[PDB]
Structure formats: structure tokens, C-alpha cells
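This report concerns only the one structure given below.
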Amino acid sequence: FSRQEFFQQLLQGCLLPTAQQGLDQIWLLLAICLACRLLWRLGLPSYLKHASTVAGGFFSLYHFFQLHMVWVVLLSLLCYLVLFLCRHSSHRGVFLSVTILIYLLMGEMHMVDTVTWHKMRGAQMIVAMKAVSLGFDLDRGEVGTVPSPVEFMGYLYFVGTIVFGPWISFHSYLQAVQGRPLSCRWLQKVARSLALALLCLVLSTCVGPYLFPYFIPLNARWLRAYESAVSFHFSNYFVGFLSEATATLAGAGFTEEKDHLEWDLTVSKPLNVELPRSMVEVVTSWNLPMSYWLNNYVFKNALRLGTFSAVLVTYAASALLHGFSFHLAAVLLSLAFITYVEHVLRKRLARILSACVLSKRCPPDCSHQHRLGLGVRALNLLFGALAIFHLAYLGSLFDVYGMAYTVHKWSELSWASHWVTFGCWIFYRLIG
Amino acid sequence: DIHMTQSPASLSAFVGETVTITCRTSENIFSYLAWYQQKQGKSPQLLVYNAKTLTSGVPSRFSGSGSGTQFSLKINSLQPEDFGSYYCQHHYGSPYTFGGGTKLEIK
Amino acid sequence: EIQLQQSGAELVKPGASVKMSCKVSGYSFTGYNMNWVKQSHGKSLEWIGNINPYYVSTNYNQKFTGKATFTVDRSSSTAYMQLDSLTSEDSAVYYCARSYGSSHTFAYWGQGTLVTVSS
Ligand SMILES: CCCCCC/C=C\CCCCCCCC(=O)SCCNC(=O)CCNC(=O)[C@H](O)C(C)(C)COP(=O)(O)OP(=O)(O)OC[C@H]1O[C@@H](n2cnc3c(N)ncnc32)[C@H](O)[C@H]1OP(=O)(O)O
Ligand SMILES: CC(C)CCC[C@@H](C)[C@H]1CC[C@H]2[C@@H]3CC=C4C[C@@H](O)CC[C@]4(C)[C@H]3CC[C@]12C
Ligand SMILES: CC(C)CCC[C@@H](C)[C@H]1CC[C@H]2[C@@H]3CC=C4C[C@@H](O)CC[C@]4(C)[C@H]3CC[C@]12C
Ligand SMILES: CCCCCCCC/C=C\CCCCCCCC(=O)O
Ligand SMILES: [Zn+2]
């Protein structure tokens, strides 16, 4: 309707209810995180700290997931079983990952209660990532000892990263257990991340799907595609900032080097996906802990199959972790092909033009003759516009289902991004 | 990485006496420490792990203790086969560092 | 009975490269990480790195990266470490030590290979 009517309704109709909903759904989790933070600072024995965070994680899983949380509980116990029967092998990663894969597949069979499994898939993904990462860290020799039962459980049920929180390596959780002083930088990080979480939530809900009609005089197929993409991106950024605010409030999420404690846990970078340089930087800046996990474990293990095969295996692992579904396997396959073609085409262009057009910011150690000016700037802006166009075309599916909905939404856009990537690959092959 | 300060550098006693070696850790390692014994000319042998657990074969007179950033190995009733170098090595996580050593001799 | 038979001593010219060897016999070669450790003459021990024989991924000490490279041979169950550009300070004794399964404490050690760099 009218723009003046919409901006009259804006403040009290959407911005206050959305912020109230967010605060109401995160207040108890934040209270429990602060409770464990204050408890772990008193100086209890380590096993009491691990037991306390097991209890806190049980209560958080109950509060969010009423009684179906038992599924997640199984995923923990099973994992420890698989980490106790092969504690002496160099296959800990292989066995834990195969167990996780079998579990998630037998969950995808929809014989279990389907309505709530799709709700718990987030916490289950976090727990599975944690177990696989601990297995592979013990394999490679980065964790010295196989953890005791209570240490492993307090790691999986860490109340800061149980529901939303990102994956943190076993040693990050151990140092979180050790505790740090409550300096003002910690409170600054927690408050900044909470404020940005609420801002991203209200932007996704009450500023994103009403952008081009009201917030811009522009208003269509591509406009609604861009609006859906922006709304989904900012919902994900809400979840990311909330995850880092709840993992920094609990104690974890810090990096120290030579007596310099700096709380710098970052889960997502909105300024690298909303003003992108390339699709590689988009898939890397979308979720930094999950990108690190995928890259390190899956990619560095499957790097024998070849570069492209390893990239496809990484995107298949991502599709499995996030739950197999058409409009997600299709998006992830399109991302695989888009990032591959763009990366390799930009690499050949940077080798031929001897300029800095690499899919990422190259440093001052370049072999590149053209570093600044206008041609480099113009080409990088062209590729950034291409990345925004790809993001719109891909996120158009998550408006505001099955094969029919995906084909419909991608035919309404005349299959633009796929033809663009195909032409880019042809141009790559012609010049090299 | 983690720096391991082992003390004393040298230590001498009689056959049957009791000695104690200290290992201070630059960081907190959650009682993840091993004690190795290397005699003159041979390779080291793992005596203690997890800062408290004796291995299969080592006599019961070796006693490990400590936690956090302070650990100790106590040897009661020194026998002639117990005079060598002793190294404390953390197994918290890579890179695994050792201590300076403690050359136990007879005087 | 586990036994890590480690190759003989080498006398290398400065700037050249050396390649130790550690033949494992007594257990499944691809079931435990193989650690490589360096000890100066009468000084403390130094953990060079390790190699996982199942998947050949290695894990180096940053002080020794680019200096030592680990390889394996499952057909002969033998682990090799190659040192590159040996300075006069690389004359030491190098041990191969198997991890104690669960822990990464070095349970079974070799006998040591003496690398001496001179002219
Ligand atoms: C899905 C995530 C991103 C999509 C969101 C944004 C767009 C649309 C979203 C809207 C709707 C869809 C959202 C999803 C639905 C959900 O509900 S939420 C899903 C979140 N899902 C992930 O988040 C998974 C992907 N996460 C990754 O992380 C990457 O899959 C990967 C690890 C593979 C890249 O990791 P890296 O960039 O670090 O590569 P490396 O340097 O480590 O490899 C060293 C060498 O290998 C070669 N090489 C490296 N990378 C290459 C490449 N990309 N292509 C070709 N060759 C490559 C080069 O020869 C060298 O690389 P270099 O020359 O140095 O660049
Ligand atoms: C992300 C959110 C903050 C929107 C970003 C752009 C915001 C900051 C700016 C850009 C242009 C601005 C608009 C310019 C014109 C008017 C017309 C007026 O009758 C209502 C306010 C309104 C509609 C402004 C609202 C705020 C606005 C949309
Ligand atoms: C890079 C290459 C593969 C470009 C080809 C793009 C493919 C995926 C697109 C382009 C043309 C599209 C077809 C065009 C017409 C329709 C009719 C629609 O009712 C069913 C899908 C269907 C049959 C589309 C299937 C997918 C399709 C074939
Ligand atoms: C759901 C449908 C998804 C289909 C995506 C396929 C579209 C991609 C089209 C062209 C991309 C170019 C293909 C590049 C393959 C690289 C193989 C190689 O040369 O190593
Ligand atoms: Zn450059």
C-alpha cells in the first residue's frame, strides 16, 4: 500500500514485535551462558565445570526442543561410543565421520518424527561437526589425549555453542573452560554482537522484504529476487551474530598471542557478501567456522580425488550437514560450479593480464604488473556485479520447496546465472 | 608454543635415597604430562603419562604428581638402575615440547 | 615385540641433504602416528614432527618446517625423514618414536641415527 501508511505502521507493527520475539527466544540462553561464565570463574575442579556445562546444555536443549532433544542426546552418546571403541586407532576421524554419515542418512529416511528433526538439524549439525573435528584432531596429533567422558560431553554440550553457536575446536573449548578475566573488552564484544544480532533480525524481517516498493523508488522478477536474497542473508547474519554473542558470553571465542587477549570470534562477515569481490569470498565469508571446518577436514582429506572432485565432495558434505533437500542441493551444486568457474577464469585472467584480478585480494608480494588504476578497478567491479547477480539468482528460492518450486523460480529468471557461468567457462576455455 | 622449565639441571644422591624433579609449564596443560628416562647412550623410555599414571613395567617407586602448571616426579629408594636423564614432555597438543632435563648421578 | 629399526649414521657435507629411515616391525604400520624427534649432543629433545601412516597427512613443528619432510612406505612398512640444506647445527641424533595410541606420548622409540655435518 501507500509508503506513508507503511512507514506509519513500521515502528509499532513490525520493529517492536520482531525485537521482542528475538529477545524472548534468546533471553534464557543468554542467562544460562552468563551463569556458566560466572561459575567457571570461581575456580572449581575441571570435571565440575564440564558437568555444569553438560547440565546447562541439557537444560538449553530442553528449553528450545521440548522433549525431542533426546535425538541430539543420542548423537552425543553414540559419538562417545565410537570415540571409545577406536581411541587407539589412527582412524578416529574415519570412524566418527562414517558414524555421523550413517546417523544423518537414517535421519533423512523420515521414519523418525519428521516435524522436529528438521528443527533440531542445527544442533545436530553442530554436535556432529564437533565430534568429527575432535576425531580428526586426535588423528593428526593436534589434540594430545583422547578426552575423558566428562570432558568430551562438556565439549559437545558446551552451553555457549549448543543451540546456535558455531563450531569451536576441542582446544578452544578447553581454554574456555580454563576461564579468562572479565575485562571490559569481553563485555564490549558481547554487547556489540548482541546489538548487531538484533539489528540484523529487524533488518531481515521488517526492512528486507519491503525494500524496493517502499525503501527505494525503483518499483518485477529480479527486484523480488534481490529482496528475498537480502532477507535470507540478514536472517543468517542474525543467527551468526547471536551465535558469536552467545559463544563469547560463555567464555569461548578468544585468541591470545604473547600476552594479548583479544576477543575476535567472527562467524560471518556481512560486508563481504553484501559487497562481494567474488563468489569464493562469499562462500568463505558466509560462515567462517563452517567454512574452516569444511575446508580443513573434508577438503584436506578428499584432496586426493582431485581439486574439482574435492570441491564437489565438500559441497555434498555441506548439503548433508544442512539436510538434503531440493532447492538446497541445487543451490549448492550451482555454487560449486559457479565458484569453480569464476576462480579458474579469474586466475587465468590474472596470469594473462598480469594484473590483480585474483578471486581474492592479492598482497604486495605479487608477480602482478598492474595493481591499481582503473582497469583493475573496473574489472573487479564487473566481477562484483556478477557476484551480486549470482547471489540474487541463487537466493530467489528462499522467498519472504520441491523440484517444481525450484524449476519455477529459476525459469522465471530465464536461467540467467547458469548461462552466464557457462559462457564464462567457454570464454575461459577459448583463452586457454 | 609451550615452554617447559625442568629443575634442577643436575641432581645427585645415594643408592636408596629419595629425589624429586620439578617441571613448571608456561601454560595450563590440564595434567597432560609425561616423564621419560634416558640412560647413557640409549633411547628414552616412557615412565609416566597423564602426570600420574605409571606405564606397564616401570616399578612402583616412581610417583608422578601435580597439575596445572606445576608437576613433580618423586623417586623413592634410588636403585643403581635409576640414574639417568629425565625429561618432562607435555602431550596437550602439537607442537609437543620437552624439558631441559635432569641428569641424576651418584655421589 | 615392537621394534623400530632405524638406519645407520650419516656424515653429510654442509648444504647437502640426508634421508633417515625407520623400518617398523611388530604392529600394523598404518595404525599409529610416527613421530620424528631430534636430540642434540647431550641436550634436550626436540619434536620434529609426525606422519599419520593411514592417510599420509603430516604435522610438522614450525621450527622445523621446510627443513624436514616425512614419507612412508606401506609395502615395506618404513618411515623416512629427509633433511634439506644441513647446517653445521643439524649434527644430532634423530629418533623415530611411535605414539602410545590414545595419548601422543612416545611409547616405543628407535635407537637413533647420528647425523654429522662436517668437511
Ligand atoms: C552455502 C554456503 C555459501 C552460499 C551462501 C551465499 C550465496 C547464496 C546463499 C542463498 C541460499 C543458499 C545458502 C545455503 C543453504 C543454508 O541453509 S547454509 C549453507 C552454507 N555452506 C558452506 O559454507 C559450504 C562451502 N564452504 C567452503 O569453505 C568451500 O566449499 C571450500 C572449503 C571448498 C573453499 O575453501 P578456500 O577458499 O579456503 O580454498 P584453499 O586456499 O584452502 O585450497 C588450496 C588450493 O586448492 C584450490 N582451490 C581452493 N579453493 C578452490 C575453489 N573454491 N575452486 C577451485 N579451486 C580451489 C587452489 O589451487 C588453491 O586455492 P587458492 O589459490 O589459495 O584460492
Ligand atoms: C537499510 C535501511 C536503513 C534502508 C537503507 C536506506 C535508508 C537509510 C534511506 C535511503 C533513502 C531514504 C528514504 C528517502 C525518502 C523517503 C521519503 C519519505 O517520505 C519517507 C522516508 C524515506 C523513504 C527515506 C527512508 C530512509 C531511506 C530509505
Ligand atoms: C549450462 C547449461 C546446462 C545451460 C542449460 C540450463 C538448463 C539447466 C535449463 C535451461 C533450459 C531449461 C529448460 C527450459 C524449459 C523447461 C520447461 C519447464 O516447464 C520444465 C523445465 C525445463 C525443461 C527447463 C529445464 C532446465 C533447463 C534445460
Ligand atoms: C540443479 C542444476 C545444477 C546444474 C549446474 C551445472 C551448470 C554449470 C554449467 C557450466 C559450468 C562449467 C562446468 C565446469 C566443469 C569443470 C570440469 C573440469 O574441467 O575439470
Ligand atoms: Zn596481484
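All residue numbers given for chain A refer to Swiss-Prot; the residues shown span 4-222, 234, 240-419, 430-461 in order.
Cβ from N, Cα, C; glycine included.
Annotation source Swiss-Prot lists active site at A:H341. Long-range Cβ neighbours of A:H341 (mutagenesis position) (same chain, at least 6 residues apart, Cβ-Cβ under 8 Å): A:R124, A:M128, A:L347.
When other Cβ atoms within 10 Å of the Cβ of A:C187 (mutagenesis position) are tallied across all protein chains shown, the result is 7. While the structure shown retains the original residue, Swiss-Prot records the mutagenesis experiment A:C187 to A with this note: Drastic loss of palmitoylation.
Quoted from Swiss-Prot, the note on the mutagenesis of A:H341 to A is: Loss of function. Classification of A:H341 (mutagenesis position) by DSSP places it in coil, neither helical nor stranded.
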Between A:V419 and A:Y430 this deposited model leaves 10 residues unbuilt; compute the CA-CA distance across that break and give it in Å as an integer. 13
Specify the secondary structure state of A:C187 (mutagenesis position) as given by DSSP, simplified to three classes. helix
So 11 residues are missing between A:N222 and A:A234 in the deposited model; what's the C-alpha distance in angstrom? 8
